[PDB]
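Asker: Before anything else, here's the structure in question.
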2 protein chains.
Amino acid sequence: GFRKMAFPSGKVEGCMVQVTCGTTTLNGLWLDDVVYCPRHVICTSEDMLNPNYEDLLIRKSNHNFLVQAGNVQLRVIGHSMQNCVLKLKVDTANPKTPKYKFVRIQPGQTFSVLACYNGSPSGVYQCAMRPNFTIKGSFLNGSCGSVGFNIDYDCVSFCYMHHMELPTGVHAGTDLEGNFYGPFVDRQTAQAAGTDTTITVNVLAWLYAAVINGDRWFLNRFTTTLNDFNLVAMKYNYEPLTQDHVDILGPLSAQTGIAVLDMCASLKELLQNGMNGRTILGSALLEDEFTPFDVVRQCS
Amino acid sequence: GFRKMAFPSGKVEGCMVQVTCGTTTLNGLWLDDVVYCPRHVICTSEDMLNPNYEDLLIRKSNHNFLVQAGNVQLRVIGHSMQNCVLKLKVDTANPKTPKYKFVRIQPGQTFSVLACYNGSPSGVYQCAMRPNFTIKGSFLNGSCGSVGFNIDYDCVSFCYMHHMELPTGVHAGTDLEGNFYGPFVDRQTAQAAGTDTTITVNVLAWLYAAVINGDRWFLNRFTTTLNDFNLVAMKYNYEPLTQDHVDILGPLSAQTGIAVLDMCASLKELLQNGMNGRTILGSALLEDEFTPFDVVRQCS
Ligand SMILES: *[C@H](O)[C@H](CC(C)C)NC(=O)[C@H](CC(C)C)NC(=O)[C@H](CC(C)C)NC(=O)OCc1ccccc1
Ligand SMILES: *[C@H](O)[C@H](CC(C)C)NC(=O)[C@H](CC(C)C)NC(=O)[C@H](CC(C)C)NC(=O)OCc1ccccc1
Ligand SMILES: [Mg+2]
Ligand SMILES: [Mg+2]
């Protein structure tokens, strides 16, 4: 028992709107007086192979865009384009605009996605940005424009917007500055993700969660250097561990009295010998979707 | 890739309040003009071995209870007791009281828990009521009074309130009529859960999800009777499958064109031979925390 938890979605549930442009609808985000959404809303199905987005944007009028906030309609009074993100200026400021940052996350960092169908919040989940900058979500038709966020104290920290999805549940998308995570473009050509590696610092975090929760069977007497851990790690498609990642594990290392390079030696043996049919926090697999901070904020 | 998703927590986030009674605080739920919470709020630490809850309730005055809705204080004007649930009548009706039912769920049914610390929403997760009527949640100090719910169209369907928790993440609690799920009492004596069995109809649902998402490797040519499935099921600590459960799998059986007793024969072989180190929706384990309806509403 150790729950993967999403942030309560109340504050983002406010900010969600349905954006339409021809027979293409998806979700938008409404902060102060600007409705943010994927720019591919302005495409026909015919013209998604290689859209000239500026030429497509030029042929649209402020009144081409049907923004709905409920069963209510909204008044568009300025279309703009930042990178792969359509910023629609609108009439009526969002009363519900919480304190917020637009933030960019690094691979391995976690966030909550409010999954929405046609402007209507449907479900919330916690994920990590994979090292190849894809999201293993659910493949849901109509979920383009759904956003990822962290809630830091008062402040809704928006980090992600869904642009493209595969039947494998594999999503790609942008920050709210409209720049893709990873080597992705918003056109329908063949596109390779990098090799998807296991997020080593998150597995270590989750072995610290396992300890804090009274699972000690995997703790060995032994120890390792960062370099000799990384020799093994890379044999098993684990990200190399960095001194910066060793540092953010510090607080869990102190709480449990298990030095980071001791937990690394624990992880090395699990990799080199496997689980032996045995179980950690009732998982068959080593889990990499908890950050050190995810464990700290939950394990206190 | 297939996301376990919680309901968006907006509507429940409204209804959450901090209840205090001496040096004991936990969470309450505020629907119309009644603040519902665990009755053990009225106990001292000393008197939790076998509290006489009526005698404890009698010695308290309407003004003994500190109900807070934010940094705001609330005015209590009538304490009552339904079963293990304290119903506090208060001044100020909840503006945010959504459409709601108080509902009782059966074992194996799923719901969202809004986890709260001291009246403050902290996190949301999707779980199933285990067959032994416990919840594998996170062990979080201050999470007593957190509620489970399903959101059915307009209607927040409240089904669960957390009363007691173990370091194993194993929670027990009541419906909002204050009756425990399972053989549990709200006093600190030794208490055994039943044997925790695997929720067969949910595993079948999730094999139908796996098919709908293009994982076919486990589909065998063969078929079985409900009785001969149940012979095997009970060997592997699976709940017996009922004709009623065979019925609620019908819609997934139609969507995929795989008859329920064919998917049962698929499940039998996975039980009798194991996974062979192989993977279903990228899980080592057969998963039992999706209902048939969980799959339908998500797989369309
Ligand atoms: C939601 O994100 C929406 C889902 C569709 C099923 C409607 N996505 C798009 O509309 C998006 C339009 C732009 C970004 C091209 N297209 C995709 O997300 C596309 C969906 C498939 C199922 C049609 N994703 C995709 O396949 O990646 C591009 C690609 C094309 C050809 C071969 C490999 C990869
Ligand atoms: C939240 O639910 C809160 C958590 C505590 C850690 C504060 N629960 C209670 O206060 C509750 C009070 C009533 C229901 C007795 N007590 C428990 O939930 C208790 C927590 C332990 C960690 C003290 N749960 C428990 O242990 O079950 C009862 C028990 C007692 C002795 C032996 C086995 C089982
Ligand atoms: Mg786009
Ligand atoms: Mg109680």
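Swiss-Prot numbering applies to chain B: residues 3265-3564, in that order.
Each residue, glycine too, has its Cβ placed from N, Cα and C.
Pulled these features from Swiss-Prot for this protein:
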ACT_SITE  B:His3304  active site, for 3CL-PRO activity
ACT_SITE  B:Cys3408  active site, nucleophile
VARIANT   B:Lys3353 to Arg  In strain: Beta/B.1.351
VARIANT   B:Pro3395 to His  In strain: Omicron/BA.1, Omicron/BA.2, Omicron/BA.2.12.1, Omicron/BA.2.75, Omicron/BA.4, Omicron/BA.5, Omicron/BQ.1.1, Omicron/XBB.1.5, Omicron/EG.5.1
VARIANT   B:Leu3468 to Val  In strain: Zeta/P.2
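If you look at the structure here, what lies around each of the features I listed?
Answerer: DSSP assigns B:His3304 (active site, for 3CL-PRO activity) to a helical segment in the three-state reduction. Within the same chain, residues at least 6 positions away in sequence whose Cβ sits under 8 Å from that of B:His3304 (active site, for 3CL-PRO activity) are B:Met3312, B:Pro3315, B:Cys3348, B:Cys3408, B:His3427, B:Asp3450.
Cβ neighbour count for B:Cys3408 (active site, nucleophile) (all protein chains, 10 Å cutoff from its Cβ): 23. Under the three-state DSSP scheme, B:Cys3408 (active site, nucleophile) falls in the coil class.
On its own chain, B:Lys3353 (variant position) has B:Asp3297, B:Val3298, B:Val3299, B:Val3340, B:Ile3341, B:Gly3342, B:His3343, B:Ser3344 as residues at least 6 apart in sequence with a Cβ closer than 8 Å to its own Cβ.
B:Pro3395 (variant position): 22 other CB atoms within 10 A of its CB, across all protein chains. DSSP classifies B:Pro3395 (variant position) as coil under the three-state reduction.
Around the Cβ of B:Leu3468 (variant position), a 10 Å sphere holds 28 further Cβ atoms from the protein chains shown.
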Asker: Cα distance, B:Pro3395 (variant position) to B:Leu3468 (variant position), nearest Å?
Answerer: 16
Asker: Under a threshold of 6 Å between Cβ and any atom of ligand 4, which of the recorded positions B:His3304, B:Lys3353, B:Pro3395, B:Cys3408, B:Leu3468 are retained?
Answerer: B:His3304
Asker: What recorded positions in B:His3304, B:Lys3353, B:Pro3395, B:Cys3408, B:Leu3468 place CB under 6 Å from ligand 2?
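Answerer: Close enough to ligand 2 are B:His3304, B:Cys3408.
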